[PDB]
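Trainee: After the C-alpha cells below, expect a handful of questions from me.
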Amino acid sequence: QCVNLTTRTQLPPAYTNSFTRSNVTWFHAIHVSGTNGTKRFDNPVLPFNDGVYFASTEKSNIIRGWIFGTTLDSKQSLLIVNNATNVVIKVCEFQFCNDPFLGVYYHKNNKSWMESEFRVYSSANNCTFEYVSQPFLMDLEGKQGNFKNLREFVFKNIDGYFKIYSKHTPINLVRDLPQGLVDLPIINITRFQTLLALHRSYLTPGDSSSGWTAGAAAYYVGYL
Amino acid sequence: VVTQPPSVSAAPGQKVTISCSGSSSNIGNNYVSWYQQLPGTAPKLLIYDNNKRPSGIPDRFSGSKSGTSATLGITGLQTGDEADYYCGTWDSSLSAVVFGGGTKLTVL
Amino acid sequence: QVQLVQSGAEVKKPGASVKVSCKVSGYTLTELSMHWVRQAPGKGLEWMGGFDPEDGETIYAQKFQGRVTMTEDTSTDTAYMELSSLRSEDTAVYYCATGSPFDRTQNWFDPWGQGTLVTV
Ligand SMILES: *[C@@H]1O[C@H](CO)[C@@H](O)[C@H](O)[C@H]1NC(C)=O
Ligand SMILES: *[C@@H]1O[C@H](CO)[C@@H](O)[C@H](O)[C@H]1NC(C)=O
Ligand SMILES: *[C@@H]1O[C@H](CO)[C@@H](O)[C@H](O)[C@H]1NC(C)=O
Ligand SMILES: *[C@@H]1O[C@H](CO)[C@@H](O)[C@H](O)[C@H]1NC(C)=O
Ligand SMILES: *[C@@H]1O[C@H](CO)[C@@H](O)[C@H](O)[C@H]1NC(C)=O
C-alpha cells in the first residue's frame, strides 16, 4: 500500500536548553493550530553518529518502537514494535517505504480491534531473528488528572553490543521544558526514524479524503 | 406502510415543500433520510439524521418532524438540476427498512 | 473513498436461477455492511435484504425469504448473492449498497453501484 501523507508545510526548527537532564532539538509530529482542519504529518530521518537521547510525553500513547539502519531499503535494518501485550524485537532485511506507520482498524464480526503491520514493510525474504519479553512501554496508572509521566531512553552501540536504558518519573510542576533493559548482540548504523500509530473508521458519511487520523505527539532528541 | 402526494409542481425561484407521512411505529421512533434519483443514474444521498447534510455538494436544506410527518424543501428551485425524491426509514415494529412511493417534482 | 463495481448485464429464461457479484476497493469487506435493493420500472425502490449489526447473522425481507441466499469471501474481497425460482413478474434493476458497520440500528445508505439488469 504505502499511501502518501506528507505535506508541503515546513516549520523552523525549535531548540531548547538541556538543563542537565545543550542544543537539543524539538519536533512536532501531528500539529494543530487555530485552523481546525490543519492536520500535518512529517517524520524526517535523523543522523545517528555516536548516541541519541530520547524523551517524550503523551496523554494516551501513540509511540511504538523505532527503526534503525543505513540504507533503509531492500538493498539490513533493526526493527522494534511494541503492542499492548508483548514487545517484539527482530532483525530482518525489510523493505520500507517513504511514510511508514502502523495501522489499526475494526473487525466487524469479531467485536474487537486489530492491528495490521503490512503498512510498514512489504518483503522479509530469508529472515531469521525474533525475540519476545515484557514490554518497554505501558499506558495505565492508578491516577488520572493534571500530572503526566515522562519517559526517557539512551542508545549506544559499542564493541558490537547493543544496549538500552529507561527510567520513569512523574512531573510535579506545571507544563514546561524538562524538569530540572536488554543487551542484544546484533551491523552499521547511521540513521533512524520513529513510527506512529494511526486509526480509521467509517462512522461519518462522505469523507472524501484519507481516513487516517490521530492526536498530537511530540518528542525530544539529542546527541552525545 | 407510508403515503406521499405525487407529482408536485412549482415555478423557478419560488419556495417548495415536500411532505412525507407515516404512522406511529413506521416513522415515529426513528430517524429518516432523503434521496434523489436522476433518471438513468443511481441515487445519491442528500440528508441524514433529519437535519444533517453530508460534506461537499449538498445545498442547505431543512427538516422537521411533527410527530409522524416530515418535510424537506429548498428556498429556491432551479432548472439546473431536478429529479425524483424519496423518503424512507427503519420501521420499528414487525417490519424492516421501507421506502416511500416518491413524488415527481415539476418545474415550469 | 470506497468505489464499487459489479458484473455486467445478464439474461435468463423462465424458471432458472442467477447469481450477482459485487466488489469493493479501498476499504475491505471485513469492516462494511452490504445491502441489496431493487426497483421495478416506475414502481419505486424495494428492499431485498442485508446485514444486521445488532447480531451476527444475515436476515432477509419477509416477502422473499427462502428464495435467495448470500455469502462472502474475504481473500478476493467480493460479496455474493443468488436468486432462484424466477417468475413472470420478476424483472428490475439491482443495486449494491453499503453503510455503517457498527451502528445500533441506523439507515444511511451510501454509496451505490452502477446497476445491473436481469430479464425474465
Ligand atoms: C508518493 O510520492 C512518491 C514521490 O516520489 C511517488 O513516487 C509515489 O508514487 C507516491 N505514491 C503514490 C501511491 O502515487
Ligand atoms: C544551536 O544553536 C545555534 C546558535 O546559532 C542555532 O542557530 C541552532 O538553531 C541551534 N540548534 C537547533 C537544532 O536549533
Ligand atoms: C502483539 O504482538 C505479539 C507478538 O507476537 C502478537 O502475538 C500479538 O498478536 C500482538 N497483538 C496483541 C493484541 O497482543
Ligand atoms: C474473535 O474474538 C475472540 C474474543 O472475542 C478472540 O479470542 C478470537 O481470536 C477472535 N477471532 C478472530 C478470527 O478475530
Ligand atoms: C532463501 O534463499 C534461497 C536460496 O537458496 C531461496 O531459494 C529462497 O526462495 C529464499 N527464501 C525467501 C523467503 O526469499
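Just so it is clear, chain A uses Swiss-Prot numbers, and the residues here are 14-34, 60-113, 115-219, 226-231, 233-270, in order.
Going by what the header records, the deposited coordinates were determined by electron microscopy, 3.4 Å.
Backbone N, Cα and C define each Cβ position, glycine as well.
From Swiss-Prot, for reference:
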- A:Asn234 to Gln: Increased resistance to neutralizing antibodies (MUTAGEN)
- A:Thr19 to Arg: In strain: Delta/B.1.617.2, Omicron/BA.2, Omicron/BA.2.12.1, Omicron/BA.2.75, Omicron/BA.4, Omicron/BA.5 (VARIANT)
- A:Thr76 to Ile: In strain: Lambda/C.37 (VARIANT)
- A:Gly142 to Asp: In strain: Kappa/B.1.617.1, Omicron/BA.2, Omicron/BA.2.12.1, Omicron/BA.2.75, Omicron/BA.4, Omicron/BA.5, Omicron/BQ.1.1, Omicron/XBB.1.5, Omicron/EG.5.1 (VARIANT)
- A:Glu154 to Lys: In strain: Kappa/B.1.617.1 (VARIANT)
- A:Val213 to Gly: In strain: Omicron/BA.2, Omicron/BA.2.12.1, Omicron/BA.2.75, Omicron/BA.4, Omicron/BA.5, Omicron/BQ.1.1 (VARIANT)
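Could you place these features in context, so I can see how deep they sit and what lies close by?
Mentor: Counting only same-chain residues six or more apart in sequence, the Cβ atoms lying under 8 angstroms from the Cβ of A:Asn234 (mutagenesis position) belong to A:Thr108.
Packing around A:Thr19 (variant position) is summarised by its Cβ count: 12 other Cβ atoms lie within 10 angstroms of its Cβ, all protein chains included. Look at A:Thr19 (variant position): DSSP puts it in coil.
Same-chain residues at least 6 positions away in sequence with a Cβ under 8 Å from that of A:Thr76 (variant position) are, in sequence order, A:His69, A:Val70. In the three-state DSSP scheme, A:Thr76 (variant position) falls into the coil class.
Under the DSSP three-state reduction, A:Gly142 (variant position) is assigned to strand.
The DSSP secondary structure for A:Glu154 (variant position) is strand.
Neighbour count (other Cβ atoms within 10 Å of the Cβ, all protein chains): 7 for A:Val213 (variant position).
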Trainee: Is any of the variant positions A:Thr19, A:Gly142, A:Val213 within 10 Å of A:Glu154 (variant position) (Cα-Cα), and if so, which, in sequence order?
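Mentor: Cα filter at 10 Å returns A:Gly142.
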Trainee: I want to verify one value. Collapsing DSSP to three states, which class is A:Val213 (variant position)?
Mentor: coil
Trainee: If I take the alpha carbons of A:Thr19 (variant position) and A:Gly142 (variant position), what is the distance between them in whole Å?
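Mentor: Checking the Cα atoms of A:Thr19 (variant position) and A:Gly142 (variant position) gives a distance of 16 Å.
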Trainee: Give me the Cα-Cα distance between A:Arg34 and A:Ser60 in Å, rounded to a whole number; there are 25 residues missing between them in the deposited model.
Mentor: 10
